[PDB]
Amino acid sequence: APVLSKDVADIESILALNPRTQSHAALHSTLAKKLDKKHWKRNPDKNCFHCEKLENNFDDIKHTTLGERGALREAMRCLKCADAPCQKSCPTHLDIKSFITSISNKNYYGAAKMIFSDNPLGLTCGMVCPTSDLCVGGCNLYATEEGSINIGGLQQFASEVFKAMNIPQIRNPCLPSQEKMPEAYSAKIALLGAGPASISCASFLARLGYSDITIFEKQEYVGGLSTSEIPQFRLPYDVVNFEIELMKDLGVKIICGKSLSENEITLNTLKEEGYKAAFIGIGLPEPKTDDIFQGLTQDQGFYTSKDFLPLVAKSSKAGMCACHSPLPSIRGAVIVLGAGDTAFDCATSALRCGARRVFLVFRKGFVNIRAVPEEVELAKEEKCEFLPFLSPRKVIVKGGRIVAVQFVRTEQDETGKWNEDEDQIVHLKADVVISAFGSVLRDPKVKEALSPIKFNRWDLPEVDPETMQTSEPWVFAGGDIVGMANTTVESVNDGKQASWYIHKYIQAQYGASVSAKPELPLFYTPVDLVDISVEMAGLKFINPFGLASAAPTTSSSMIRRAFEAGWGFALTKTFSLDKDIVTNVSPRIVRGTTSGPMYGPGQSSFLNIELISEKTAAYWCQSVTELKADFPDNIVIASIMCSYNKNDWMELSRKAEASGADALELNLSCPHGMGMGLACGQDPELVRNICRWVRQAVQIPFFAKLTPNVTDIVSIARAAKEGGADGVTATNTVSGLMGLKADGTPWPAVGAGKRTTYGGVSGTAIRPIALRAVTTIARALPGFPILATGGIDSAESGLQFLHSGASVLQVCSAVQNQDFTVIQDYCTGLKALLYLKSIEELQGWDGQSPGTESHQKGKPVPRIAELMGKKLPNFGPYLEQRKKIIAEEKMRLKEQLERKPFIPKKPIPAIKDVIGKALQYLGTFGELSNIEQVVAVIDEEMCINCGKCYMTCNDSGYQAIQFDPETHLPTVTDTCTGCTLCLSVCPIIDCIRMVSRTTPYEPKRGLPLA
Amino acid sequence: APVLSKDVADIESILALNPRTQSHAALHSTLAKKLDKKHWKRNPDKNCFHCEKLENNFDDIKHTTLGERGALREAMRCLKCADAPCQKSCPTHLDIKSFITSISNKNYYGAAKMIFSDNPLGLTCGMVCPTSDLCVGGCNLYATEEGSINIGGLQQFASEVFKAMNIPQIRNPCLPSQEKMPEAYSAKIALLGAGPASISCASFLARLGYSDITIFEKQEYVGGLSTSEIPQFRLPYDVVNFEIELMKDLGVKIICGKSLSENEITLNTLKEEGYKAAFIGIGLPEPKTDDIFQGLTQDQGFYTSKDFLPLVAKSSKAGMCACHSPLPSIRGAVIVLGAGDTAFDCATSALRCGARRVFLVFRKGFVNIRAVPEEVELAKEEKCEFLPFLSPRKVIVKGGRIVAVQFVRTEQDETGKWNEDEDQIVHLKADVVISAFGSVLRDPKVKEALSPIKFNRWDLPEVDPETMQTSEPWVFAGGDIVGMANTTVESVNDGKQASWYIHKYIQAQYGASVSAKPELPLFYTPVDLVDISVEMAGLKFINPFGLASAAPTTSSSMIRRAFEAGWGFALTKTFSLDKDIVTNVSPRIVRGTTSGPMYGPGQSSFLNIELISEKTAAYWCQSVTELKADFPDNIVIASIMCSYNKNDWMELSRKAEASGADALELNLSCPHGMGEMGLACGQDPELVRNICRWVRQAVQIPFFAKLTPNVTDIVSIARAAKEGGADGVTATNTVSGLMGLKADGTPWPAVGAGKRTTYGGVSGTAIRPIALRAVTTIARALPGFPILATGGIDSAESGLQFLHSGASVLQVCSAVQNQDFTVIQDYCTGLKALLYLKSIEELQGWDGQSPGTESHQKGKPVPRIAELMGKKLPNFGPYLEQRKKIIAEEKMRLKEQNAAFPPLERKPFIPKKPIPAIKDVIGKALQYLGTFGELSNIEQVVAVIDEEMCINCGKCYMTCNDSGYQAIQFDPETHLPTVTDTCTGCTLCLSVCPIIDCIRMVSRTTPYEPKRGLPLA
Ligand SMILES: O=C(O)Cc1cc(=O)[nH]c(=O)[nH]1
Ligand code: SF4
């Protein structure tokens, strides 16, 4: 008999890289280290003077782009601040707190909805907004070592998920039907330029109800700058189209080929044609030119941002123009004049055109570059060179082409003025020159078409900063054309700003007034129509979510706000008869240590030694009458508690019913009085009796709130059904101790004696318990009403309890970790969930989570043949090979889809249709098939080489994984048993997956059987 | 009767900023936004062209510095990878995975120990290592949106906490007593230069046992470059002293004032004096000079890094020079020639001296700057200007002061060669010039003192890259002097590398040989002597940690490795008689959703539908015999399980004892198929008592009953087992629960195409609150009755919590499923530290290994400036502007004082009481537990916020608003909270505050009066 407790040679070999603590310090010469360091390099080599080749490489280079996995973490990291500063720093006032809350809750739709409600170009802004100088600039978390929240990427993600769902926009469902709309709304509205400004504007105008909105775009393409100049590698043209279509869904009309200039469209022709109001949003169409570049042409090698960028655009953006154009042939040293943010897109774009080298030359110093840092960094990392303090003077042309640019040094004196020493000339070689000095409105033909609107000193139309109204009442402008906005988000806000007032004006013209306070509509989709109401025990809940008798319902005042927020129902904190008045101690509510030293938002649990309500039954019953008086459709349930005494239970239960309570909830946490547990809720007999007393006392339905601290909850659940209860609430907090300091003292620690008692654990940490409890009671007493409580904190989790047999969902800890508004997330979230169950083309998704696609850092993994199954991890020499292979592919491709909405191909389920549907899958252990075994399969393309799966299987598994010592890539061997631990600890979602075993399974007995 | 369910005017006002969802889109003009944006600005203004004044401001500017709260997050974020690449990228091979794991477990000492075991200059390296180019460069987490782990900061922190503990170093406790050490070790060893290289080297040499080690430092100060040049705002001099002292604890001797020169100290004088071996670590003492700077002097405004930096050092580093040193007066435009990393310390430092403007001028392009990025950004952000493609040619002087520097343009031709166009001259104004072209060894007096060692073509001593041995067998070199190392960490490693071989050589000279495989000692402290053994039920545990009957013990082969790792004891996966052989399904083990969508390390729980062992009792029993045969001191406990049948329980239980098992554990998870206390045996006291009786009469070795938590009263089953004869109980097993469903309603784990499942067991940290109660409750009911705790143990500290609650030994599982067997090292060194600190009087304000939290921001202490406290200036917008002004004013004030700052008094903390032993702490926490009635409701408290620590999120505000008593005011301009007198001390806010110890509960000074809503009759 070999030595059973010793690894065989084969296995000892497989464990070669498994962690083992050393007994001595390691010896490795500095030289050996140097040589070896290059193998694992993951980031840029500061000693590398080049970088891969980027010719015709328009892959997304944004550092902010996030994948689901990563979106969820950051979303969870967000503090979700009150009166958040990031929103104050956002041009369109996006409720960041809210949409980010929705994301951490996996309610992407809700998040997407919140973003587009205030920003029609949500997806685009999330990709281009210079967040560092806007929202992220005020991020509270900037005051932590970890830093500010990547608001931008988070917005990008939620919007992207939403776009993928293929849901159309729809007018507010509350608006009167088309025909019933006042005359005023049919006025002909016109917008010039299909840019952010105009797209934003027309959208809001359409939301308000206006039926005749037309946008006149000069070019053949829409989207303005977002299409004509911003790089494909920063903002995909596909995104623009997405947002444009969303607009069209509301009827907005776009007509390309029409321009605003004398002989074409003019304020007069429009007035003459019957247009009641017009929004000018053509931006700054022409490049800022300079003398020294006169006569120069593209053939020679001269461009202006306005010339260059649009060419690369049209070339790299499939769908922009019908004509597939070439990618400008830029070879040799390129010189971009200027340090504006545009200058940098030119620089980086130039490299995609084949530029050998690119120099950014500005007339000031480095510290004077006012382009957003994030933008500069891209250039700098793609190895663009910088040359400061140089002002252009001459473009030396020899042989019909440019060969050099002549500069002159600049310098800043005491007073802080800039001088140019005309003595110190400078010759810089150059094969191409691109000037990024800016854009303006010069064309007198256009300037005229705007007569007689008054122009300011900047030679731009003048508008009231608040109304966006020009000198002519029916004419408003906004965006770049006005000169205030320096961003997409700001121009979008301009269109938006203007929309309201254009509305105010048009209405006035029809002798109609508008509210005093601005009421621009929110964003709406068919999802918002889904019905999430439910009936339980004869009670009609407008929506399944409610506040559970706890902290969130300490005062009736709170419940009121709760209802105002939109909560389906609520429980009054548990109250009792005067003789049982209680008095709380302090501290009494503490955070959970169930998830480690993680402080802030999203605590995995709480523990509390708080007693019932300290407020009198008088207070509560009055409060109940009040509440039900002002909120007749919100269900109010009174939570009452009495000792084991029939008269008491009947007295109190009648009093509550008398106040108007829709129903009652019996708090069975009181002591029996003799030494099953100490509490009433633990003894079936007692439970049954208390339930009888109340049954005979009142007529309104009442439910028993069961405790989970019992050997069999189904028995007390049954005893209450036998006692007359109309349903059970499952479950109350799990008893436990939340911890001790190193000194042995507890927490909470009451009084100077630092004492405490067993408290109740609430939160996500007890969901597994409440869930079992609900699913067990649901199979034992089918149909019997269950109000679930315990770890519900999102629409998805709440759906889980519905699927487990619950009809309504109680919440507490989730609101202690946040606030009443989460209700908005819950409803919009549950709606989305049910709505998606009707979309056939989206069955590969898990709720609102699309199917995970092989990606690295959130961005997809290139499907190049020369890369697949080559075992090239993303580090060291392997990464070098990857980049080459990828560049080779781009060059090969250089040598080388209608957006329709998804229609529900089935009726949208209703709460009742989903309650308990998950029960079918539950069974005993014997009903689980042990012939249908599985094994783990790793996707090397998604793996981050941590080796976690390796270690789990090594010290908690079957040593069935090989971990290459050079590529740090894992490979599950066929000794795998499919326990599923690895998958469980993989830090990359869906990198590891369980698949059906193809070979015969044979248990490991160690020693054969007799 | 006012309207009770309506907020009164005052409260509606207090809720003004409370969140409420909007009904319509927001209307805010683009202009209004612009004006408002500057009020919340937190980060730099891309439009502002000037960084606050930094004159005489040597505060820490490192972006990596971490505080405990922050260190704990990052530590937890670390994947703690296998064969970690970051370690491979570390020149000292620091077991990063391990020390970061210890940090995440609050075991700072263990962390600190690990780091110093491989890097005697741990604290320094953690602050200066150019991680981007080293360890961090290969961090797997770089492949995530969040990015690579701040290894440097993590090391800094652990080191910093350790330094605070004031614990001395001691020689390997397993080395023979001083007098019993061979002659060889008394050899006179000498090292030149008290720099990182030498400091590391001597240290290791001293660790090996050598008793005569002396370092000859030229200057009057120690620490080398780390003292003379690296900025105080990057590396505080008192860190250097800390590490030097740690060395001295090992006997190493340092003598300043002695130099290695042809006049005084030389290889020959040393040999003649009797020194058996010498290590050269003098670095590159001289600055690289250029002709164009001939004749220029400091008075004119010229310096070389070697001239300038040491001046600012001596002036800004209290404790370096005893003498009072003037802070160089640098006014006007400064020009730093070079783009080396030193060039940048010069730029930043220059600002501290009062420079009005600083220009970094290099002869190549921006892409050609070879300084690590983190270092470059420092300058860039303090607004230093850059001027590329310029080579110096002449320095102009007028009045005897510099006033300009003449340059010539440079450029690259298509062949990649750099040319300097002598025609294009450049006049650049300048009041001061500092050349940072590098350092070298030229002084022929020194080069001579090294005769006859052979020099290579770089004009530096030549040494075997592996042995660090020069042409002369008794002489080794390392660090900068050799020319390979570019970092502190690398020079440390050189000293280290050289140490071993110096060892090998010295031994040989005494006719002794050394192991084939290098055995450099680890780092040791008195804490490592702490005794963490414990006796329970007659069994002697070498340490209380052990593997609980589960996955980590699926095969005896694993238990073996576990013992090899050092685990005190282990449980065999539960096994039964042949007739009860089981077969598992799959999937069967899944991650917990108890902590949200957090994937990777540190799972809050696991749920599993795994049955007992699939391996035969034959296998186990032989395995037990083999295990106990090889590991006599490691307790092996067999976990057995049989139906409710006396013969079986007695058969199996005897077979187990027969194999040699130290004790047995009864798995009472088999059903008792008898009608209607649930279905399992462990849920019925009668059945538990009986099974315990059967086993009591069958065997003699102690056995325990592993109680299940899924019972209405666990104490009853615990008593029933004590009555049945058991020698103790294990508490508790997994909690029954369902881990969740997908959107489609199907569960997970989902077995078969039918996607079915059953109620599984929840394990991990998510059930610790249950297991702890279970333990503390059985501990008070049956005092003295042995309890083997199990349920959420994942660190020394948590383990100590179960000892404090009455458990004597701690079982582990989920924690190893989340990691691996080596966690044991963390646990032991952790528990050690804990008990050890309990005897230190001066560290009572701490909570275990956590120092008392100090008012901070982003991990840095808050300046206690009189004109800054209670002024309500939050760290954002114009308030931040005022703060910075007030702080610069304070620095200028401090300069006008020129007060010399008293030297360093680093004295070790001595245990002023015997170090407790496990027995001395078991159950000590039980005294505080009581009923609710024993809780005083007259000793009420309220929350009090530290505005200096607050990050203005407003979470406390929202908790108290929708889950509290609307007791907090949240200013609309400073976003600073203020708890009012309406507070009841519920403590929810403190619970949700994201900043540790920002909110604290204090004794209520105003009388407490419960809110009844409506008065009583
Ligand atoms: O146990 C807890 O944590 C909270 C609680 C207190 C109480 O009196 N009743 C109840 O149902 N729950
Ligand atoms: S000692 Fe330096 S090179 Fe090594 S793990 Fe630490 S910070 Fe990285």
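Chain A uses Swiss-Prot numbers throughout; the residues present, in order, are 2-676, 680-900, 907-1020.
Technique stated in the header: X-ray crystallography, 3.3 Å.
Quick reminder: no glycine exception, Cβ is built from N, Cα and C everywhere.
There are 29 other Cβ atoms within 10 Å of the Cβ belonging to A:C79 ([4Fe-4S] cluster 1 binding site). Annotation source Swiss-Prot lists [4Fe-4S] cluster 1 binding site at A:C79, A:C82, A:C87, A:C140.
Per Swiss-Prot, NADP(+) binding site is recorded for A:340-343, A:364-365, A:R371, A:437-439, A:481-487. According to its DSSP assignment, A:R371 (NADP(+) binding site) is coil.
Cβ contacts within 10 Å of A:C996 ([4Fe-4S] cluster 4 binding site), excluding its own Cβ and spanning all protein chains shown: 25. The [4Fe-4S] cluster 4 binding site annotation in Swiss-Prot covers A:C986, A:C989, A:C992, A:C996.
Taken from Swiss-Prot, the feature domain '4Fe-4S ferredoxin-type 1' covers A:69-100, and the record attributes it to sequence analysis. Residue counts for the domain '4Fe-4S ferredoxin-type 1' (A:69-100) by DSSP state, with H, G and I taken as helix and E and B as strand, are 18 helix, 0 strand, 14 coil.
Listed in sequence order, A:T93, A:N120, A:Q156, A:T489, A:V490, A:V493 are the same-chain residues six or more apart from A:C126 (mutagenesis position) with CB atoms under 8 A from its CB. Looking at Swiss-Prot, the entry for mutagenesis of A:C126 to A says: No effect on enzyme activity. Reduced iron content.
What Swiss-Prot notes for the published mutagenesis of A:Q156 to E is this: Loss of enzyme activity. Reduces iron content. All protein chains shown were included, and the count of other CB atoms within 10 Å of the CB of A:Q156 (mutagenesis position) stands at 33.
What Swiss-Prot notes for the published mutagenesis of A:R235 to A or K is this: Loss of enzyme activity. Loss of FAD binding. For A:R235 (mutagenesis position), the same-chain residues lying six or more positions away in sequence with a CB closer than 8 A to its CB are A:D61, A:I62, A:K63, A:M128, A:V129, A:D346.
Under the three-state DSSP scheme, A:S670 (mutagenesis position) falls in the coil class. Around the Cβ of A:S670 (mutagenesis position), 20 further Cβ atoms fall within 10 Å across all displayed protein chains. While the structure shown retains the original residue, Swiss-Prot records the mutagenesis experiment A:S670 to A with this note: Strongly reduced affinity for uracil. Reduces enzyme activity by 30%.
Under 8 Å, Cβ to Cβ, and six or more positions away along its own chain, A:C671 (mutagenesis position) finds A:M642, A:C643, A:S644, A:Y645, A:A683, A:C684. In Swiss-Prot, a published mutagenesis experiment is listed as A:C671 to A, annotated Reduces catalytic activity by 99%.
Of all Cβ atoms in the shown protein chains, 16 besides its own fall within 10 Å of the Cβ of A:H673 (mutagenesis position). Swiss-Prot lists A:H673 to Q among its mutagenesis entries, and the accompanying note reads: Reduces activity by 50%.
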| Contacting recorded positions for ligand 1, chosen from A:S670, A:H673, A:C992 when the Cβ sits under 6 angstroms of any of its atoms | A:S670
| request: Consider the binding-site residues A:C82, A:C140, A:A340, A:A486, A:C996 and say which one has the Cα lying nearest the Cα of A:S670 (mutagenesis position). | output: A:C82
| task | Could you tell me how far apart, in whole Å, the Cα atoms of A:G676 and A:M680 are, given that 3 residues between them are missing from the model? | result | 8
| So which of these binding-site residues, A:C82, A:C140, A:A340, A:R371, A:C996, get their C-beta under 8 angstroms from chain B? | A:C82, A:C140, A:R371, A:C996
| Taking A:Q900 and A:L907 as the last and first modelled residues around a gap of 6, how many Å apart are their Cα atoms? | 19
| field | Neighbourhood of A:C82 ([4Fe-4S] cluster 1 binding site), C-beta criterion under 8 angstroms, separation at least six | value | A:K98, A:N141
| remark: Candidates A:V483, A:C986, A:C989, A:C996 (binding-site residues); nearest Cα to A:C79 ([4Fe-4S] cluster 1 binding site) turns out to be A:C996
| What does DSSP say about A:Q156 (mutagenesis position): helix, strand or coil? | helix
| Rounded Cα-Cα span from A:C140 ([4Fe-4S] cluster 1 binding site) to A:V483 (NADP(+) binding site), Å | 29
| field | Distance from A:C140 ([4Fe-4S] cluster 1 binding site) back to A:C989 ([4Fe-4S] cluster 4 binding site), taken between C-alpha atoms, in Å | value | 43
| remark: Across all protein chains shown, the one of the binding-site residues A:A340, A:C986, A:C989, A:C992 with the most other Cβ atoms within 10 Å of its Cβ is A:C989
| Listed in sequence order, residues with CB under 8 A of A:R371 (NADP(+) binding site) and six or more positions away | A:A340, A:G341
| Integer Cα-Cα distance in angstrom, A:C140 ([4Fe-4S] cluster 1 binding site) to A:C992 ([4Fe-4S] cluster 4 binding site) | 37
| task | Measure from the CA atom of A:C87 ([4Fe-4S] cluster 1 binding site) to the CA atom of A:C996 ([4Fe-4S] cluster 4 binding site) and give the result in Å, rounded to a whole number. | result | 33
| remark: Expressed in Å to no decimal places, the gap between the Cα atoms of A:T343 (NADP(+) binding site) and A:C986 ([4Fe-4S] cluster 4 binding site) is 55
| request: Determine, using Cα-Cα distances only, which of these recorded positions is closest to A:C992 ([4Fe-4S] cluster 4 binding site): A:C87, A:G439, A:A486, A:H673. | output: A:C87
| query | So around the [4Fe-4S] cluster 4 site, A:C986, A:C989, A:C992, A:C996 aside, which residues have their CB within 8 A of the centroid of those CB atoms? | reply | A:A946, A:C959, A:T962, A:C963, A:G967, A:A970, A:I971, A:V982, A:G988, A:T990, A:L991, A:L993, A:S994, A:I1002
